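Asks: Let me begin by handing over the structure; questions about it come next.
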Amino acid sequence: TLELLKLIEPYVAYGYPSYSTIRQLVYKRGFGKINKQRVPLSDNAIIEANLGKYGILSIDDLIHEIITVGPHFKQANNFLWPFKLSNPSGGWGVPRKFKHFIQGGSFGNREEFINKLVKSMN
Amino acid sequence: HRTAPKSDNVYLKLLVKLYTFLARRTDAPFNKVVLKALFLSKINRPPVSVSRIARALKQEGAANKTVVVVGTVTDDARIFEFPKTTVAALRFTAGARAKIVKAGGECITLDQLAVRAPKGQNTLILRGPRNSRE
Amino acid sequence: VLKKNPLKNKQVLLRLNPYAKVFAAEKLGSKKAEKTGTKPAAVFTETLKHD
Amino acid sequence: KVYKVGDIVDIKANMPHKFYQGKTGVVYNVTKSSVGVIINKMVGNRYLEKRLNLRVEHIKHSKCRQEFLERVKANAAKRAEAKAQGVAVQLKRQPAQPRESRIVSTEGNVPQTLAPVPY
Amino acid sequence: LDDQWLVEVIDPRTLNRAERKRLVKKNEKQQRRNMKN
RNA sequence: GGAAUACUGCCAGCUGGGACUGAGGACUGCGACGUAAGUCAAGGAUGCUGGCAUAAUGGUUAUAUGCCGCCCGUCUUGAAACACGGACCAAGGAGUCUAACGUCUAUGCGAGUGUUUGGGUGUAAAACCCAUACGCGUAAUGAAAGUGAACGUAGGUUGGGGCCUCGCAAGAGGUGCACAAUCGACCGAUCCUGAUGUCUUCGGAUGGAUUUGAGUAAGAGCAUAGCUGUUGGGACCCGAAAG
RNA sequence: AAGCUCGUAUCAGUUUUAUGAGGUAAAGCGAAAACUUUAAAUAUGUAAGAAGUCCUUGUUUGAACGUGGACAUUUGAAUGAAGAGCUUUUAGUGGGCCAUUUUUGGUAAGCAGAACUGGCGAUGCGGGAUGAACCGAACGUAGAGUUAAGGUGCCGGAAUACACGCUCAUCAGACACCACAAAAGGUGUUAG
RNA sequence: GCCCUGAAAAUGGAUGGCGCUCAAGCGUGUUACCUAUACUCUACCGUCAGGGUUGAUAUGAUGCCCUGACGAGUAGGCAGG
């Protein structure tokens, strides 16, 4: 995966998400994939009747599997539908956006400030 | 993979209605296949002689299996003995029908068949030859 | 018919995660931590302060 | 060392004639005068067969399936042993996982501060 | 052609050589004619 | 020596202001608070009050103001323009019919099929009835003379939809339509093998090695109609230098 | 388009792992760059299990041409997905510019040949005062919100904002560049 | 590093205009703000896909219900009017 990220560095802004942002992202934009139908979580039995095979039978079990990368993480991570975030609600914080985060831009690895950016994009 | 019969046969639409309901509420693959066949054009619905019906009843334990021809059941003056097993089909050319009955059979149609076997138990689905004309 | 956001809507927030009630009941978002008294090492102080 | 029709080969050299020079294709005719090879050449988005004769002075035998051989042995023998004495298998290859914590102790490795002076 | 390593088109190099042999033989036939006449 | 503040982060921390929206339309679910009756911010807005009831709101329209908007169609696709047509209005105005093949679909009957050249009859160019022929199809292959498709349960093999058997299923066995891959069988042509015998050149035996055929190996066609394709007729419409 | 044969444990403009080659050269140590072991990506190449895996004998110990027999799913790397396959079929299509990258040859200077990748055409929208190719950009009808590229004296929505330096031009500059006149002059100024 | 010479004609003239000089110029930093058919959420239309339903006592089965994603378009193609 690190090779994939190196390859698409110019077009993404990745980082290391923390517990709090994982939790809010999943309670707010958390939508599950069920028969290819982007069903919102909004429940427990929803998650349960698809991810019961892996013992994930709440939403905290799901957040747990995602954050403490687990044995069934591929299953959880493909159950979740790609979060569709809003534009950042404080601006991106730079005049021009397509430079590496290191050169005062926004793309590329951002090891720990991804939490701030994402909470704002939420 | 067309999803409606292009014919405006009142009776074909009644049969398609019956078999949509049966295929929707039985879960026995016989219904799925017989329905999918009820949508087939005339060059994909080829005729099954009574000879192939005889040659199929020749098989092992296929003595009392009724045979099911979604197309039509023509005749073959090139045989001289027919078994006495029930045959269900759409259309029965009068020669073949008289032959089946003279030997003693029964040319039930597809809805008498629906009653006699909803899941399709104990039945042979025969499809005629197709790659003749090219 | 309508997706109601947790992290507000306490009713939804407690429908999911039946634990949020004890969270708030013990005030676990503001829990202290005992006073550890491990003064550090001279070598570490050196290699920090010194050039 | 002699050839047979259909073994995945390599190529090499001992100039600017026709530079494939590195491709691994299948031989199709073990002839004395030459060896013919098929190449999968992409024309737009079209993998085509390119037939080309070569002289055997610049051709070596690829061995790219020897790894699969060795690992078939490894995995079959391992799962057989695991059926013999039952523990977890994990009989699949993994990508490099990230390292975990550790204490880097300075008792003799006191740190040394350097800048582009060079010194 | 009897030198390089691959040609990208029964080896065609030998065919090159035999074609040249037919050519020079045609030369020789049209020379034997000229020296007979 | 002991502090506070800053910075960074966390709260399923408290609290206030503003904007837009209110889709759905008996009940059912997940919850929560309460002992329980019940209640609730929990599968989408209700409660209270006011003004007017008609040009007040909304629609149409002329104009004003703010911002936007290069003239249409065609042919070159690049000065992507140039160039060519356009004064204005009404009516007319350009892929049609037919023959022959072919495709896909629908309908009738089905080893058949096709009544309409013609006869009979008639409420009269209609409808209704009909004999005998004839076409196509049910037999191929040969340059031609000609010969002309079962050793077997029309064949084993490998898949194969459906069904049967077992058990709850999974899975297992059984049979396997269509079709395909492969090896065999049969008919015709080709090369040999050459008889029983012969008016002595006619007759053509067994087997094999080849090849090959839209070949057989329990038939699928015939007719009508609709949509389309190609060719030919003036052939989408107007326009040429002529004999 | 239809037919039929799967809903593929199959595929993918992708990564990894393996082994390839071009090894440029940082190795370095050789006998005194002196080798030759070798290395990162530089950029391609084939391969990673169900018919696989084997166990048992007929064959010119080898290689297998024949069997028969075991290991269905920890059944063999990461990631994504259901649109994958094959027979019959049928309409339009054939012209051509710009840029980037790899590369061969060039001279007044342009440039010419390749190969690959975008874009343009069939394509609107925001910005660059205007515009074939420049910068953003997933076009149903509307509401609210937040931003990209570009901006915030006035035209013109948005700081005559804050902070550190520099410059005065007898037609500055706001340039677009990582181009041309461009090599120099100057008792202009600033820092080295 | 800014600055000045570092050549260029001919209707009147263009940093887009006005104008600007501790800038409204040049280099740079931190903020705040403005705005696209882009991104998020909601409502409506349509198409595609996945589920459900031919049972009275009431309908339109070519229907009715629930759920999700998507929507430029020439030559051509298909469908409903």
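Note that chain C carries Swiss-Prot numbering, so the residues on display, from first to last, are 312-362.
Per the header: electron microscopy, 3.2 Å.
Cβ from N, Cα, C; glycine included.
Quick paste of what Swiss-Prot says about this protein:
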MUTAGEN   C:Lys314 to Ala  Significantly diminished nuclear localization; when associated with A-315 and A-319
MUTAGEN   C:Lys315 to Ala  Significantly diminished nuclear localization; when associated with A-314 and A-319
MUTAGEN   C:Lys319 to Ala  Significantly diminished nuclear localization; when associated with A-314 and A-315
MUTAGEN   C:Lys332 to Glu  Leads to an inefficient release from ACL4 with a delayed assembly into the 60S subunit; when associated with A-334
MUTAGEN   C:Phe334 to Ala  Leads to an inefficient release from ACL4 with a delayed assembly into the 60S subunit; when associated with e-332
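Tell me about the surroundings of these features in the structure.
Replies: Long-range Cβ contacts of C:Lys314 (mutagenesis position) within its own chain (separation 6+, distance under 8 Å) are none. Following the DSSP three-state reduction, the secondary structure of C:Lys314 (mutagenesis position) is coil.
If you draw a 10 Å sphere around the CB of C:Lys315 (mutagenesis position), it holds 12 other CB atoms from the protein chains shown.
All protein chains shown were included, and the count of other CB atoms within 10 Å of the CB of C:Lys319 (mutagenesis position) stands at 9.
Using a 10 Å Cβ-Cβ cutoff, C:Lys332 (mutagenesis position) registers 12 neighbours.
C:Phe334 (mutagenesis position) falls within a helix when secondary structure is assigned with DSSP. When Cβ atoms from all protein chains are considered, those within 10 Å of C:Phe334 (mutagenesis position) total 13, not counting its own.
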Asks: Return only the integer: C-alpha distance in Å from C:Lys319 (mutagenesis position) to C:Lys332 (mutagenesis position).
Replies: 14
